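Quick notes on the structure that follows.
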8 protein chains.
Amino acid sequence: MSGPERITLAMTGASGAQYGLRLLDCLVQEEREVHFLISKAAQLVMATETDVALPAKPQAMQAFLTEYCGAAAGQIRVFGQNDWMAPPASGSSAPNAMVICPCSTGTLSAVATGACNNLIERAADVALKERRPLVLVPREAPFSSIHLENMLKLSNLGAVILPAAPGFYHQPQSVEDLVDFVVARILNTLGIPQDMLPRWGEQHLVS
Amino acid sequence: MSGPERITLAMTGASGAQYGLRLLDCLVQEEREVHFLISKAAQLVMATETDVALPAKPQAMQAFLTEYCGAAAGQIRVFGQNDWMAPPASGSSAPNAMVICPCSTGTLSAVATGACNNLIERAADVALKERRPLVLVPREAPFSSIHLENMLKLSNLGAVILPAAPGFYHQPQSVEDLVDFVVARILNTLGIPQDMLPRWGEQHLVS
Amino acid sequence: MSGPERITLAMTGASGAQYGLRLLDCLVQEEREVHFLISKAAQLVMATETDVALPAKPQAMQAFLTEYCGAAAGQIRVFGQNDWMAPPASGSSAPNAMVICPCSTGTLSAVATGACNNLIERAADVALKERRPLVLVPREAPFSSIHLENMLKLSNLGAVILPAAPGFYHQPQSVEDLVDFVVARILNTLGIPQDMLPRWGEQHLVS
Amino acid sequence: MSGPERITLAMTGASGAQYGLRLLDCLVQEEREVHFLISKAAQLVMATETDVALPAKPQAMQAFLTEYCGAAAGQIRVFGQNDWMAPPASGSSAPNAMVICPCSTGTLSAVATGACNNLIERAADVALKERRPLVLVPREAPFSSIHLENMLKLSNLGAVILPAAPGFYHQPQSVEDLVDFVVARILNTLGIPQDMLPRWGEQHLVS
Amino acid sequence: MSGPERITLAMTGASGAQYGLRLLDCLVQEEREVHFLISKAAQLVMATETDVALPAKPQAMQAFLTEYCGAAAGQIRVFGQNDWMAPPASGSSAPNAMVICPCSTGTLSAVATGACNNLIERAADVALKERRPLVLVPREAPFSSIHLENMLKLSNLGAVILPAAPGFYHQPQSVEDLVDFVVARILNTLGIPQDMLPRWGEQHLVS
Amino acid sequence: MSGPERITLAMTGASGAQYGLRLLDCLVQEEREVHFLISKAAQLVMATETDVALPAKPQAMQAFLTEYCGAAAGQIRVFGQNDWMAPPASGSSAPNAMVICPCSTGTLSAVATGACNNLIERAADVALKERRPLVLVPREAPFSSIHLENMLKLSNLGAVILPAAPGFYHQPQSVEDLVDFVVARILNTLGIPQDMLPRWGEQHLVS
Amino acid sequence: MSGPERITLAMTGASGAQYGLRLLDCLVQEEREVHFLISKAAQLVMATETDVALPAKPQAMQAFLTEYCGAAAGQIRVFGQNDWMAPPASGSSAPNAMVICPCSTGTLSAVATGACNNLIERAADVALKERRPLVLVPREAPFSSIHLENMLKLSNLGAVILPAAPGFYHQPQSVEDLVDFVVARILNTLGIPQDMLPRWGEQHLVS
Amino acid sequence: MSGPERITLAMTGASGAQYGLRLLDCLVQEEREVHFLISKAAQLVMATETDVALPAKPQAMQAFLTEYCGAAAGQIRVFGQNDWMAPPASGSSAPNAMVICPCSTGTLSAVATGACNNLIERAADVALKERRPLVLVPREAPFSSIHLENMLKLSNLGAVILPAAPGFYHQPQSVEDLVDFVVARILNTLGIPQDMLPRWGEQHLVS
Ligand SMILES: Cc1cc2nc3c(=O)[nH]c(=O)nc-3n(C[C@H](O)[C@H](O)[C@H](O)COP(=O)(O)O)c2cc1C
Ligand SMILES: Cc1cc2nc3c(=O)[nH]c(=O)nc-3n(C[C@H](O)[C@H](O)[C@H](O)COP(=O)(O)O)c2cc1C
Ligand SMILES: Cc1cc2nc3c(=O)[nH]c(=O)nc-3n(C[C@H](O)[C@H](O)[C@H](O)COP(=O)(O)O)c2cc1C
Ligand SMILES: Cc1cc2nc3c(=O)[nH]c(=O)nc-3n(C[C@H](O)[C@H](O)[C@H](O)COP(=O)(O)O)c2cc1C
Ligand SMILES: Cc1cc2nc3c(=O)[nH]c(=O)nc-3n(C[C@H](O)[C@H](O)[C@H](O)COP(=O)(O)O)c2cc1C
Ligand SMILES: Cc1cc2nc3c(=O)[nH]c(=O)nc-3n(C[C@H](O)[C@H](O)[C@H](O)COP(=O)(O)O)c2cc1C
Ligand SMILES: Cc1cc2nc3c(=O)[nH]c(=O)nc-3n(C[C@H](O)[C@H](O)[C@H](O)COP(=O)(O)O)c2cc1C
Ligand SMILES: Cc1cc2nc3c(=O)[nH]c(=O)nc-3n(C[C@H](O)[C@H](O)[C@H](O)COP(=O)(O)O)c2cc1C
Ligand SMILES: CC(C)=CCOP(=O)(O)O
Ligand SMILES: CC(C)=CCOP(=O)(O)O
Ligand SMILES: CC(C)=CCOP(=O)(O)O
Ligand SMILES: CC(C)=CCOP(=O)(O)O
Ligand SMILES: CC(C)=CCOP(=O)(O)O
Ligand SMILES: CC(C)=CCOP(=O)(O)O
Ligand SMILES: CC(C)=CCOP(=O)(O)O
Ligand SMILES: CC(C)=CCOP(=O)(O)O
Ligand SMILES: [K+]
Ligand SMILES: [K+]
Ligand SMILES: [K+]
Ligand SMILES: [K+]
Ligand SMILES: [K+]
Ligand SMILES: [K+]
Ligand SMILES: [K+]
Ligand SMILES: [K+]
């Protein structure tokens, strides 16, 4: 397979819960193992913006997402916000790529400063120290200078800052097509196959 | 009226021509005077992403947009890319707010470095030196460190960096609802009334 | 009216609870709408330094402060520390000026780094990104280099750093006169009328 | 009225005393209240470059300028260089816009470093801390890196650096027309009406 | 006595709980007063890495540690994570040296940014502002650039960054000898006598 | 004795002359030798804010302060603003701690830039180069970025920035109790005994 | 002869075409060889601000300027904007001093960033790399922070930033006298004799 | 095979010679080719801290280490400190990963500054310029700001700073278990299999 076998997928409390659920679904369809983390605020976002009725506790959440996605037993792990016995908490874990989608400005801040206050933040700290892939998907507008400095610091350290800023150059017809644009770029970044977004100009030879 | 009487609206060659056309339409409906500039690349974007058949030359373009938007005679000015006799080229002009929507990474760069190679770039240079409003609406993903440094520099100088990163917390049902989210935030930034996006929590008293 | 119609007033756990209560009282007397937030540590400060017996929960706190201040029904809103449905949590809210009085070194830090861990910190993050007024009133001595760097960063971004450092040039006779000095400068900063502190030299013509 | 009711006008010892006297005259004609400060070196410049015989002491200077300008009694205040009882010395004063015209490199330095050695320098320090308008009009050539760093620091803090560098694009015919160009840009910066310099392109609709 | 009479000893959730317990034991044997703080994560580390069954609540923990160490009544104080009435929370307290051993990357971050979210972090903030000794003992590998920037900032402000990186130049024979190496260097840093690690070259006169 | 035998006490022209006079009184009561310096502006502040009728010339001022404070002959030295033969002007002098209380923004600037224009500024320059204690007590609000950069630079070089920002956590009942709070913190900083402000939590053992 | 034998004189599209034409005339009268470059925008400025009817193409322009200035055949070279075979394009050319007069903000930007988009910009890039004289004469007001950073960078690298900011201390009587002031300072900078501006104080011996 | 076929292993004169010998042994057992370099000071460390009697000259050292490790002929190359004909001296060499274990503060400095004074330092310079793996294993405590700046610079350039700071979370029972912890993390960093340190949480599915 091309790309990572295991992805840590963290959802934090920015608007755009649809992006994180669609990415989860694509990762599952690509037979990847997902270590799923979700913040309390992201739970409130998902309740507000979607009709997904996500259970609160990790085992119930795991059972629910496995069914929602059509996943295999064991394919989605769920870990709670203080579960330091989970693989993402240590750099001695097997290597995973990590994506924070969506990424709140508060989570962006914590990652940029090294605040390590829950498993999402620690997981990101471990990805950086181990030089494992780290993709942040912020959703905010305007971005203040606070936000921008935090994104620049992490981009300079090799994190990929991938704003939830979809393109329109494949004539999107629905909200889903815009969601899938962003998801496709995340999968592209990770080196995971996707067929939602064609390869630009692949068939163009000259002019 | 609340907000500026005159807006310089520059469209550059990032994906998201729909945002610039919808903002133009809203500004016209709010009885504002618009000084419209468009780059050659933005013309190619508009041809690719939309069914708007925009004429190439400024007078024909002006006639076309006046009709497209339902504007009054004289309400949309169009100026070509080297027209230094246009108001935006000089800080001795009457004051305008300026929005670059969408803003390509190349236009972002030119504004951040002071490159003054066409009227859009000069207009932005004048807005900064005169401390007149300047709003950039970049559409790109990932953002590299190049992009982020350019956005940070301009944000620190009082430009508003407003990525084309719509929210989902009003349960959007169509591409248009996402377009209108971004447009609403631009109008909010400018201090121009809009009723596309409600005032969050306006009716919430306690808890 | 001169100055903002709505002020977000956040009290955090620095010494100087008297300043925040007096400012609240002045804002109420000036017929402003106040969105009141208070941290858990600020509750402990208020219990230690004052004889105000503030209820713990937002609705009871709202009822209590409305009575304490002589406010109109609805004039003081109180929002709890995780209430993301409150106006201050979103930049799509109606615009407010925000004052953090007093501002702990920990809240100063969170605002400077963009940590967004409760509604006070998120509210400040939103004020900065929206270029809405943000006034911090730190109370600390000595200030370390940590403190000073955090204040400088925010001052450079247009926040007003207004230490709780009263002047003596109007011959204060009581603790209240010193409290009112600081409050007056906050109201001056906000553009709200006050008659506690005269306009210096207003009547001086020459020499 | 558009623009500030009160301007603090400080003349320092750069060449270009004509600019400061013409601005004073325009401000008076626009019915503004002027708080006038002049350095000892600026007195020597005025004696060298002009035929204005300015008295040395503040009351005599005030009487003289009131007559020279056709001002109303009380409209021009003059304050001496150590008069800390004057409004500009305190941020608790009524708000004024401040212009230093012309601005010597030494005054530029003092403002950039916060040196507070006379009332002009303190007044500028107060304008910055209160986020009241501050316009500096340097006259120097070449500018060294010392000069440029000082101007950049203050520009980054929201001061307007407006060099005495007139334009020629309205075909000036006299020294006075060049003086009036610079004065017009200062008044433009302050938001005060002026009809010396037309609004560029105001009548240009297309091309 | 040489060295401080009172040490604030904070244990945070890095691996190396043995270092903190051994330092506590040495401090007790040197008749020092210890103000002991421990984070929730450090409690989980101690449970995982050692057979010390530490009670959870401060009074029970105090009784337990007094017995474990052979301490005098009152010699070990224990304070909970929000106990702002404890001496370390205020710079008006009697002076203490502070050691964070072990120091997690998250606690390192909080100290470097001034986040003041529990008593350990506030205590460190107070040590820095009062220019009282502050020793951090990080245990992490690799160190990322996040970690290193945080350590550099604090080292530049006079904190001692003392990694849990034992030496081998006294031919250690056990895990305990390595633990005691690090502890000895902490005591050396604090100016407290120790005889675990000889003074290098003390008896070497020439060559 | 604990703390320095000799303190250079400089009063500059910020509001808060009461702080400097009370500190002088405490230092005298602690049998310290004081080298007293006062700026011309500080003389004007003392005349405005207090009923102390301080003579202008150093010998008369010395006689006056010796009486005002109950000092021993020779215990208060007074030196004029250009007296380079005074001990504070040279690092070859016997070592003193220096406190600038209150510290104007102009004196803060001069110390931060090394301007050495009077004996107070030179004395501070000498304290820094000799790594002798230097405590600045600024009184200003808001602090601008100018102020904050100057304070940060000096704090990074080991000066203590101690704003005149009293605490309220010992339930102050008078202006004097607030003055004494600040004075106590200065004496704490210097290592001089004081009993105005208790040691926080000294009697708290657990919880 | 004192000063350079060859000057590259580039005119760019800032207001102040009179300065560039007068400098050209003085250089010709001093028997210097001039390599003349002019941007398209500078052609539009010259048409607007002057009655010089400058031909568009380099050979016609050369013939025209030779006549306008009274120059010898071959004394004024003109090179077009993409003529890389011209001496200024290579550092292996014979050495020239270069002056950009007037210098637009866009040309200032290009030189500061190394953009090399036409022969003027490349010529400046070559002057810097060869440590040959480079004088920029900007004409703009206000200068923004963009402008100032670009000028500072180049000043730090040894370029001379000489704003078109004439002095008045030789009692100018006409627009020409102000033009000649600036020209004189450029010639002074280059080490070329001029008698338009006397040597200040040359005859002053004492006082 | 996973990971690099060739590792340049440099031992420098920090304490911790055991780490370098154990890593050498593991690399040999994993059938990797090792290019071994050792500094003169590291020879003195090995003599002091271990009972390995390492010959001084490269051929004798090679024979000795081949036997000590059970290596194949040709599997360990040894190169002397000025042998510029060795592969590590040139980026045109076949690619190797490089580890400096242990890394003295002096070698850390040389690598950070580009000092190229022996083959170890040149080899590291080549690894950085070729973007080949470079892992430094410093052993020092405290780390000064000198050390930390050097580590930060190299970490920012993509070197891995892996302090000799073992963890205790697998209940180490001997000095060897601590040595093997660090070695395992180096092998993890390099992508070489190891079974000394389990993959954290690999078997944890939920909670
Ligand atoms: C409905 C809703 C939408 C939100 N949208 C955003 C958003 O788009 N971006 C953002 O940075 N925060 C947003 N927030 C706020 C955060 O959720 C808040 O700052 C929180 O502290 C983030 O915490 P977390 O990073 O632990 O998830 C939203 C909150 C809610 C309830
Ligand atoms: C269909 C199309 C879509 C594009 N989308 C983007 C985009 O989303 N962001 C971007 O920075 N550039 C985009 N580009 C590229 C630019 O248009 C290109 O870099 C151009 O030089 C911008 O020039 P301008 O700033 O003068 O408009 C796009 C180009 C085309 C043709
Ligand atoms: C009585 C009392 C007084 C305090 N005084 C201060 C103070 O003056 N400045 C400060 O930064 N923290 C002070 N603190 C500490 C904070 O309250 C503490 O650092 C807390 O974490 C701040 O949290 P908050 O920012 O969420 O309110 C005080 C605490 C108490 C209990
Ligand atoms: C006739 C004359 C012209 C001057 N022209 C300038 C000038 O153009 N720019 C400048 O920075 N200083 C000029 N100076 C010098 C200053 O006046 C001098 O540096 C002085 O210290 C400025 O002090 P001030 O800032 O208190 O006015 C001039 C002085 C005189 C006497
Ligand atoms: C068994 C165990 C070992 C840990 N080892 C480390 C470590 O060596 N370094 C580290 O920075 N964090 C380590 N952590 C993680 C932290 O404990 C986590 O990031 C936590 O948020 C730190 O919180 P604290 O600073 O409040 O103690 C470990 C956690 C556990 C459970
Ligand atoms: C009554 C009075 C009160 C003042 N209060 C302050 C103040 O609180 N802070 C300040 O920086 N300057 C204050 N100033 C201004 C200064 O005294 C002024 O900037 C002066 O140049 C300081 O000079 P010095 O540093 O030599 O004492 C005050 C002046 C007077 C007359
Ligand atoms: C009449 C006229 C006057 C101008 N005045 C200025 C000016 O004073 N300063 C400036 O930076 N640009 C001025 N401009 C704008 C520039 O000419 C424009 O930004 C252009 O892109 C500069 O290109 P160039 O650097 O290749 O000459 C002026 C333009 C015209 C037409
Ligand atoms: C026994 C011994 C132990 C040493 N331990 C260390 C150490 O732990 N860290 C360190 O930086 N230097 C240590 N040094 C010092 C260095 O070896 C010394 O600074 C040397 O110049 C390093 O040179 P190199 O980098 O060429 O190996 C030690 C030296 C000896 C003899
Ligand atoms: C949860 C845990 C074992 C953290 C330690 O991991 P690492 O050694 O810091 O990568
Ligand atoms: C097009 C034109 C007149 C540019 C000059 O404007 P400004 O004086 O630089 O603001
Ligand atoms: C609570 C909420 C709707 C946060 C999103 O606000 P914004 O779009 O980030 O200004
Ligand atoms: C002259 C005077 C009262 C200075 C104090 O003003 P502010 O409180 O520093 O703004
Ligand atoms: C817990 C408490 C009294 C904090 C205030 O201490 P300090 O005045 O900030 O050193
Ligand atoms: C007044 C005097 C002797 C200044 C010289 O002191 P130092 O040698 O600069 O410390
Ligand atoms: C036009 C040309 C030969 C450019 C190369 O010049 P140089 O070697 O870069 O100074
Ligand atoms: C020892 C040698 C051939 C050094 C040159 O290598 P490279 O071309 O600098 O990578
Ligand atoms: K959470
Ligand atoms: K174009
Ligand atoms: K709270
Ligand atoms: K003066
Ligand atoms: K805790
Ligand atoms: K003085
Ligand atoms: K051109
Ligand atoms: K060597």
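How was it done? The header gives X-ray crystallography, 1.7 Å.
Backbone N, Cα and C atoms are what each Cβ position is placed from, and that goes for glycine too.
DSSP gives F:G106 (FMN binding site) a helix state. Long-range Cβ contacts of F:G106 (FMN binding site) within its own chain (separation 6+, distance under 8 Å): F:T12, F:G13. Among the features that Swiss-Prot reports, FMN binding site is placed at F:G13, F:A14, F:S15, F:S39, F:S104, F:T105, F:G106, F:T107, F:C116, F:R139.
Under the heading dimethylallyl phosphate binding site, Swiss-Prot lists F:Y169, F:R185. Annotation note: F:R185 (dimethylallyl phosphate binding site) sits in a helical segment as assigned by DSSP.
According to Swiss-Prot, the mutagenesis experiment F:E49 to Q carries this note: Severely compromises catalytic activity. Cβ environment of F:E49 (mutagenesis position): F:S15, F:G16, F:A17, F:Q18 lie under 8 Å away, each six or more residues apart in the same chain.
Swiss-Prot gives this note for the published mutagenesis F:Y169 to F: Severely compromises catalytic activity. For F:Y169 (mutagenesis position), no same-chain residue that is 6 or more apart in sequence has a Cβ closer than 8 Å to its Cβ.
The 10 Å shell around the Cβ of F:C116 (FMN binding site) contains 16 further Cβ atoms across the protein chains shown. Spanning the listed FMN site, residues F:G13, F:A14, F:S15, F:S39, F:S104, F:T105, F:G106, F:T107, F:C116, F:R139 have a farthest Cα to Cα distance of 22 Å.
Looking at F:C116 (FMN binding site) and F:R185 (dimethylallyl phosphate binding site), their Cα atoms lie 28 Å from each other.
Within the same chain, residues at least six positions away from F:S104 (FMN binding site) with a Cβ under 8 Å of its Cβ are F:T12, F:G13, F:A14, F:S39, F:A41, F:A42, F:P138. Spatially close to F:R185 (dimethylallyl phosphate binding site) yet at least six residues away along the chain are F:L162, F:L197, judged by Cβ distances under 8 angstroms. All protein chains considered, the CB of F:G13 (FMN binding site) has 24 other CB atoms within 10 Å.
Of all Cβ atoms in the protein chains displayed, 22 besides its own lie within 10 Å of the Cβ of F:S15 (FMN binding site). For chain E, the nearby recorded positions by a Cβ gap under 8 A, listed in sequence order, are F:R185, drawn from F:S15, F:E49, F:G106, F:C116, F:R185.
The subset of recorded positions F:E49, F:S104, F:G106, F:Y169, F:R185 lying near chain D, with Cβ atoms under 8 Å apart, consists of F:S104, F:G106. By a Cβ separation below 8 angstroms, chain C lies close to these of the binding-site residues F:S15, F:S104, F:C116: F:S15.
DSSP assigns F:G13 (FMN binding site) to coil in the three-state reduction, outside any helix or strand. Look at F:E49 (mutagenesis position): DSSP puts it in a helix.
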